[PDB]
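Here the structure is laid out as structure tokens; the discussion comes afterwards.
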Amino acid sequence: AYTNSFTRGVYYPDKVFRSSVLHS
Amino acid sequence: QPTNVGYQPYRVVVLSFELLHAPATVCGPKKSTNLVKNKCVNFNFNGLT
Ligand SMILES: *[C@@H]1O[C@H](CO)[C@@H](O)[C@H](O)[C@H]1NC(C)=O
């Protein structure tokens, strides 16, 4: 049994309040 | 054995220290003081200075 994952599995890499930003 | 400096036992310790995104944890002996908001403060928090 299978699916496309879609946009899932992200997790917080670090404990920093970065905000209103696109960051790599 | 003491029969052997070249071949005699020497203790070694390596201390390795961490600066993660986490709050700090293993701390020096220094003394805390009051949070003087809205003035130009020199600061240390946890070595972050
Ligand atoms: C997943 O991959 C298999 C082959 O490995 C394929 O038969 C199946 O249709 C795929 N399913 C999806 C949801 O992409």
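Going by Swiss-Prot, the residues shown for chain B are 498-501, 503-547, listed in order.
Recorded method for this deposit: electron microscopy, 3.9 Å.
Including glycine, each Cβ sits where the backbone N, Cα and C put it.
Experimental mutagenesis at this site is recorded by Swiss-Prot as B:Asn501 to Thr, annotated: Reduced host ACE2-binding affinity in vitro. DSSP assigns B:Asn501 (mutagenesis position) to coil in the three-state reduction, outside any helix or strand.
While the structure shown retains the original residue, Swiss-Prot records the mutagenesis experiment B:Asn501 to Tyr with this note: Increased binding affinity to human ACE2. Taking the Cβ of B:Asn501 (mutagenesis position) as centre and 10 Å as the limit, one finds 8 other Cβ atoms among all the protein chains shown.
Counting only same-chain residues six or more apart in sequence, none has a Cβ lying under 8 angstroms from the Cβ of B:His519 (mutagenesis position). What Swiss-Prot notes for the published mutagenesis of B:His519 to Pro is this: Increased resistance to human covalescent sera neutralization.
One natural variant named in Swiss-Prot is B:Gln498 to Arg, and its note says In strain: Omicron/BA.1, Omicron/BA.2, Omicron/BA.2.12.1, Omicron/BA.2.75, Omicron/BA.4, Omicron/BA.5, Omicron/BQ.1.1, Omicron/XBB.1.5, Omicron/EG.5.1.
For B:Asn501 to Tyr, Swiss-Prot lists a natural variant annotated as follows: In strain: Alpha/B.1.1.7, Beta/B.1.351, Gamma/P.1, Theta/P.3, Mu/B.1.621, 19B/501Y, Omicron/BA.1, Omicron/BA.2, Omicron/BA.2.12.1, Omicron/BA.2.75, Omicron/BA.4, Omicron/BA.5, Omicron/BQ.1.1, Omicron/XBB.1.5, Omicron/EG.5.1; May enhance affinity to human ACE2 receptor.
According to Swiss-Prot, the natural variant B:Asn501 to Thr carries this note: In strain: 19B/501T.
The Cβ of B:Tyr505 (variant position) lies under 8 Å from no Cβ of any same-chain residue at least six residues away in sequence. Per Swiss-Prot, natural variant B:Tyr505 to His is noted as: In strain: Omicron/BA.1, Omicron/BA.2, Omicron/BA.2.12.1, Omicron/BA.2.75, Omicron/BA.4, Omicron/BA.5, Omicron/BQ.1.1, Omicron/XBB.1.5, Omicron/EG.5.1.
Under DSSP, B:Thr547 (variant position) is assigned to coil, being neither helix nor strand in the three-state scheme. Under the heading of natural variants, Swiss-Prot lists B:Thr547 to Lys and annotates it as follows: In strain: Omicron/BA.1.
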Note = B:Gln498 (variant position), Cβ-centred 10 Å count of other Cβ atoms over all protein chains shown, is 6
Message = Return the count of C-beta atoms lying within 10 angstroms of the C-beta of B:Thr547 (variant position), excluding that atom itself.
response = 7
